[PDB]
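Student: What follows is a structure written as structure tokens; I'll ask about it next.
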Amino acid sequence: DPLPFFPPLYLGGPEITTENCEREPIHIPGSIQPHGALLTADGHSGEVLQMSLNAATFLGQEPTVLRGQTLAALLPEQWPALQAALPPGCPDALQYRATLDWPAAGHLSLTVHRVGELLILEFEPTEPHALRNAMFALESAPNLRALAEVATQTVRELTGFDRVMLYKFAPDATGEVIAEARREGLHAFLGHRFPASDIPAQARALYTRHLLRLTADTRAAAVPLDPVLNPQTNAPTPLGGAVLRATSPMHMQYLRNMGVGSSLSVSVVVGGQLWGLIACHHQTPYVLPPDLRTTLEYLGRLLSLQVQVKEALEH
Amino acid sequence: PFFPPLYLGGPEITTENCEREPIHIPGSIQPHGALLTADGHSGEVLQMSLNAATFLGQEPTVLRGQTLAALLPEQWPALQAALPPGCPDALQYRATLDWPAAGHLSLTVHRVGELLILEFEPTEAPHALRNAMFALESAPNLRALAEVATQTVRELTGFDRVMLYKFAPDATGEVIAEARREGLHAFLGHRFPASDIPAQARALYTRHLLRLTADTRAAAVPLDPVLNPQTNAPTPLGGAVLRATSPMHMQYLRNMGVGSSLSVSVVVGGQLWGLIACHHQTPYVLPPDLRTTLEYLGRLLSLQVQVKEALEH
Ligand SMILES: *C/C=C1/C(=C/c2[nH]c(/C=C3[NH+]=C(/C=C4\NC(=O)C(C=C)=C4C)C(C)=C\3CCC(=O)O)c(CCC(=O)O)c2C)NC(=O)[C@H]1C
Ligand SMILES: *C/C=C1/C(=C/c2[nH]c(/C=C3[NH+]=C(/C=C4\NC(=O)C(C=C)=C4C)C(C)=C\3CCC(=O)O)c(CCC(=O)O)c2C)NC(=O)[C@H]1C
């Protein structure tokens, strides 16, 4: 039965069980994963409102100094570019990316998107023809099976992940692994099917708009935003669109129990519906840098197109 | 059918027989790169472009005996695996060579039956592609998508004019969006006859998704031999971006005052929906890595055109 979200934990909401699963507000956890930092800022003035508690250590500045400046002063070269790329009223799915040379922290990748009157800024550390070669190989795959196999093998070669699967949703939202590339010694998930509740209906809705989520370390504690609520609204900060967003503790338990230290998946979206996932596992924690993740994002789109094409060749 | 090419004493092309010029088999290439053909098994260099000596820095005869194994040691096994016998002519493999004579070359290979076609071009060596991808996806409708696409391509390439050129059901063409330098004629809204891109050119553009005329006044460079030794027949060059352009079309480009031209096919439901069409007033060799960006954009636009057309119908 579909039911509306509970309030999050920090607003006195209940703790989540196998029973009320589908009502966790996974988009507003009030916290981020510790391998990057996040700031929120007023979309018109550029006043800095919220920051992750670890921000001082990524950005090399005291909180009170950060919060006491506008983005115009903090990001003089990027602030006008942000404002042109992310105009008021734009969708929350639109992202702008730049690379910064920050004194204390080396090269940072900056990813920005806009939710209403809020700008959300994510900072992460950042670092030949493999993509072009893959694009052509995908297109020349003769059928859906060969496409799925080429796609899994390519992603594994690009990333070094221990396991890369192509998980396909059935009409009842039960899923099935239809191809996989895996490290020697791992047991096969190929052909196994998993119940629909493994990915509850509110996650699948989110996965249709924001096409990549990840869990870099399934044992890492989440880092709170400070303050936790958006001071504009005294309400929760929407983090659906932020890759740094904390993963559900239900899903992190489900991962640790499998022996997985790192998770990542890309949505494959066909005709406006979530067709399936490029899901990846690593046994140890593992951070895939932003520019490599971009390659996977591009492959997500290519695969969406090629899945349509291969399936049309099939009636 | 097709007329024989000129160099096999076929008729010269006119506006009476546009549909029959065998543009895939011109027997020549554009001079900003070099092309070798080679045997699929032996790696034996069978044809070369008369300009190969320039790019490769090799005494002419040296090449036309040697083997790819010898000539490209690191690459030759990769090719063997990447382009297995029986693969499609559409499948391409690329690498960057740090080659003694020329700082860096791009190498592009595909296979047509028993022949490997190798293309060499100068090359080199950020977020504009990722930023463009998200911009295309958040365009609210087909019109805005067209506008974003043309603007994005112009910004990435510096081309004087970028158009989105949409085919009607009878293959009449219509410019539905345009991004252009100040002080050019506007082609926005204009419609053109089907014959401007004849049926044989459209079919070849459904399979091979990018072509260009880097300089509308440059002479083609012959293949030597012109005929493939294997077959004593013309080498198919349709999958080669170095292919000499139709003189008919070079005449069209010159009459419009274009000096450099490039287009990318937008393919939806197995059919040619339209083209990203680029003009420059002067000669312009777009480097391979930037062309790759446009090739990606072509696929992304193909996806988004279907998405957007579905939310009208
Ligand atoms: C009470 C709720 C439970 C639940 C919730 C849940 N699951 C996700 C996300 C995912 N679950 C996945 C399931 C699988 N991963 C596999 O490898 C296999 C099979 C071999 C299955 C069936 C997957 C792939 C995801 C996607 C995320 C990822 O790739 O890591 C969420 C949403 C988490 C988030 O985005 O924060 C939630 C709430 N899962 C259960 O099993 C029950 C107990
Ligand atoms: C006897 C036939 C003639 C003919 C042949 C022909 N045309 C092409 C290719 C193209 N024609 C194009 C037409 C236009 N480009 C524009 O910018 C506009 C409008 C402002 C039009 C109408 C285009 C875009 C192409 C594709 C190539 C490109 O991007 O430049 C070919 C094939 C060329 C080749 O691949 O070698 C041929 C044989 N053109 C005529 O006008 C008639 C008289």
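Please read every residue number as a count from 1 along the shown chain.
A Cβ is built for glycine as well, from the same backbone N, Cα and C atoms used for every other residue.
According to Swiss-Prot, the protein carries these features:
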type	residues	note
BINDING	A:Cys21	tetrapyrrole binding site
DOMAIN	A:23-91	domain 'PAS'
DOMAIN	A:143-307	domain 'GAF'
MUTAGEN	A:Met250 to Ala (Swiss-Prot position 259)	Binds PCB (in vitro), but difference spectrum is altered
MUTAGEN	A:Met250 to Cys (Swiss-Prot position 259)	Binds PCB (in vitro), but difference spectrum is altered
MUTAGEN	A:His251 to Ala (Swiss-Prot position 260)	100-fold reduction of chromophore-binding activity
MUTAGEN	A:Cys280 to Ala (Swiss-Prot position 289)	Binds PCB (in vitro), but has aberrant spectral properties
Student: Just counting, how many other CB atoms are there within 10 A of the CB of A:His251 (mutagenesis position)?
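Tutor: Other Cβ atoms found within 10 Å: 19.
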Student: Only counting partners 6 or more residues apart, tell me which same-chain residues put their Cβ under 8 Å from the Cβ of A:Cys280 (mutagenesis position).
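Tutor: Counting only residues 6 or more apart in sequence, the Cβ neighbours of A:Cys280 (mutagenesis position) under 8 Å are A:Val155, A:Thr159, A:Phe161, A:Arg163, A:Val164, A:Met165, A:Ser262, A:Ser263, A:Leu264, A:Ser265.
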Student: Just how many other Cβ atoms lie inside 10 Å of the Cβ on the residue listed as 'tetrapyrrole binding site'?
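Tutor: A 10 Å sphere around the Cβ of the residue listed as 'tetrapyrrole binding site' contains 17 other Cβ atoms.
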Student: Please work out the number of neighbouring Cβ atoms within 10 Å of the Cβ of A:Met250 (mutagenesis position), leaving out its own Cβ.
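Tutor: Other Cβ atoms within 10 Å of A:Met250 (mutagenesis position): 16.
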Student: DSSP-wise, what's the residue breakdown of the domain 'PAS' (A:23-91) into helix, strand and coil?
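Tutor: Counts, helix then strand then coil: 22 helix, 15 strand, 32 coil.
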Student: Let me know the whole-Å distance spanning the Cα atoms of A:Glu127 and A:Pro128; 6 residues are not modelled in that stretch.
Tutor: 15
Student: What kind of secondary structure is A:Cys280 (mutagenesis position) part of, going by DSSP in three states?
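Tutor: Reduced to three states, the DSSP call for A:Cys280 (mutagenesis position) is strand.
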Student: Cα distance, A:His251 (mutagenesis position) to A:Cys21 (tetrapyrrole binding site), nearest Å?
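Tutor: Cα of A:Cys21 (tetrapyrrole binding site) to Cα of A:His251 (mutagenesis position) measures 10 Å after rounding.
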